[PDB]
Amino acid sequence: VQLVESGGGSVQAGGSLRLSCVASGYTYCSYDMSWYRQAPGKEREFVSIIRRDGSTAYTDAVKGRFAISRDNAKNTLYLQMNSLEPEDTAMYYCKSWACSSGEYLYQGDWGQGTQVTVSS
Amino acid sequence: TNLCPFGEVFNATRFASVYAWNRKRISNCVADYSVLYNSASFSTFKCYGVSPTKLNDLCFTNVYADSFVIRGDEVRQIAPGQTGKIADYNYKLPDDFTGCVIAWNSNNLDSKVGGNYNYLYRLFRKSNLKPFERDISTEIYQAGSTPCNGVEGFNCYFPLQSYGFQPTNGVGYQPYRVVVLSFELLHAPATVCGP
Ligand SMILES: *[C@@H]1O[C@H](CO)[C@@H](O[C@@H]2O[C@H](CO)[C@@H](O[C@@H]3O[C@H](CO)[C@@H](O)[C@H](O)[C@@H]3O)[C@H](O)[C@H]2NC(C)=O)[C@H](O)[C@H]1NC(C)=O
């Protein structure tokens, strides 16, 4: 399993951006998935999750500006970031969580990350 | 006869997060435990049934290689009667536990400049684990009352944290590969022995 982020760049504040993370490679079960971000010098904070049962949680900073969506058809994870403030500047990372099937167990994975950069 | 595949557990390139700990059933093989206890390379090596001398002389129906990474000050907790973040929420052993904990410092393998985010542990849980339970749930921890409504925020903890192993932490806060050997006798006579 090999996650790969994309989308994002420089953007004037109050604009929007769609992050895409694209899974590649199989595994013997289906797993939850998260967005993390790491600000300049601050550490990696959780942004959101989405689970097998289709439930989301969001971090209180982004609650209601940001939206997590999967298209399992294309093996693609989506972060809609709207009404971006400068605080939202960070390297953004997709993470796949664990799952079992039977004796086997899948650990998770992180991607390389992508830079969002929000001026004013 | 061929040779139990301890090779695959100990010399594994990657190792599990402690919340999401690996188990590897060992069956239908010789053993030779002495390759293990005579390594140089094991910082820790407590046995709790049995003198590891005389476990070479004995036979079991199955053997399990539980195997994760923690910080060094957590390796205290991988034992009978223990308590804290790791014993309570990530990997409990039973009070009657009879087998072997092995561990060793993996600061060279499992660290990176900026932090290794791959290893994680579980910080909160509505109760403690039963012996050998594992819990790979996400699910926002409700520390208050007044409920979370899937926001992570005040009293509303995303309950899996990363360790972020740098090679410039001190030994308490650097990563240790652990491996618990558990040994069960059953009906179906034997499978793993000693040559
Ligand atoms: C984990 O991996 C290491 C690295 O490949 C394994 O170490 C090797 O262990 C063998 C045990 O059969 C050593 O064997 C004997 O050593 C001498 C010289 O050191 C050699 O001349 C003999 O022919 C004989 O093979 C071997 O030296 C050692 N390899 C070296 C040089 O590093 C280890 O067994 C693996 N761990 C587990 C638990 O499987």
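Using Swiss-Prot numbers, chain B covers 333-527, in order.
Looks like X-ray crystallography, 3.1 Å, at least that's what the header says.
For all residues, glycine too, the Cβ spot is worked out from N, Cα and C.
Going by Swiss-Prot, these are the annotated features:
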- B:334-527: domain 'BetaCoV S1-CTD' (DOMAIN)
- B:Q493 to N: Reduced host ACE2-binding affinity in vitro (MUTAGEN)
- B:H519 to P: Increased resistance to human covalescent sera neutralization (MUTAGEN)
- B:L368 to I: In strain: Omicron/XBB.1.5, Omicron/EG.5.1 (VARIANT)
- B:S371 to F: In strain: Omicron/BA.2, Omicron/BA.2.12.1, Omicron/BA.2.75, Omicron/BA.4, Omicron/BA.5, Omicron/BQ.1.1, Omicron/XBB.1.5, Omicron/EG.5.1 (VARIANT)
- B:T376 to A: In strain: Omicron/BA.2, Omicron/BA.2.12.1, Omicron/BA.4, Omicron/BA.5, Omicron/BQ.1.1, Omicron/XBB.1.5, Omicron/EG.5.1 (VARIANT)
- B:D405 to N: In strain: Omicron/BA.2, Omicron/BA.2.12.1, Omicron/BA.2.75, Omicron/BA.4, Omicron/BA.5, Omicron/BQ.1.1, Omicron/XBB.1.5, Omicron/EG.5.1; complete loss of interaction with host integrins (VARIANT)
- B:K444 to T: In strain: Omicron/BQ.1.1 (VARIANT)
- B:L452 to R: In strain: Delta/B.1.617.2, Epsilon/B.1.427/B.1.429, Kappa/B.1.617.1, Lambda/C.37, 19B/501Y, Omicron/BA.4, Omicron/BA.5, Omicron/BQ.1.1; Contributes to cellular immunity evasion and increases infectivity (VARIANT)
- B:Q493 to R: In strain: Omicron/BA.1, Omicron/BA.2, Omicron/BA.2.12.1 (VARIANT)
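Sorted by the number of other CB atoms within 10 A, the recorded positions B:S371, B:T376, B:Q493 start with B:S371, the lowest. A coil conformation is recorded for B:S371 (variant position) in the three-state DSSP classification, outside any helix or strand. For the recorded positions B:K444, B:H519, the largest tally of other C-beta atoms within 10 A is found at B:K444. In three-state terms derived from DSSP, B:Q493 (mutagenesis position) belongs to an extended strand segment. The candidate set comprises the variant positions B:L368, B:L452. Of these, B:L452 has the most other Cβ atoms within 10 Å. In the structure as shown, the Cβ atom of B:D405 (variant position) sits within 10 Å of 15 other Cβ atoms. Reported as a whole number, the C-alpha separation between B:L452 (variant position) and B:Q493 (mutagenesis position) equals 5 Å.
Taken residue by residue with DSSP, B:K444 (variant position) is part of neither helix nor strand, so it is coil.
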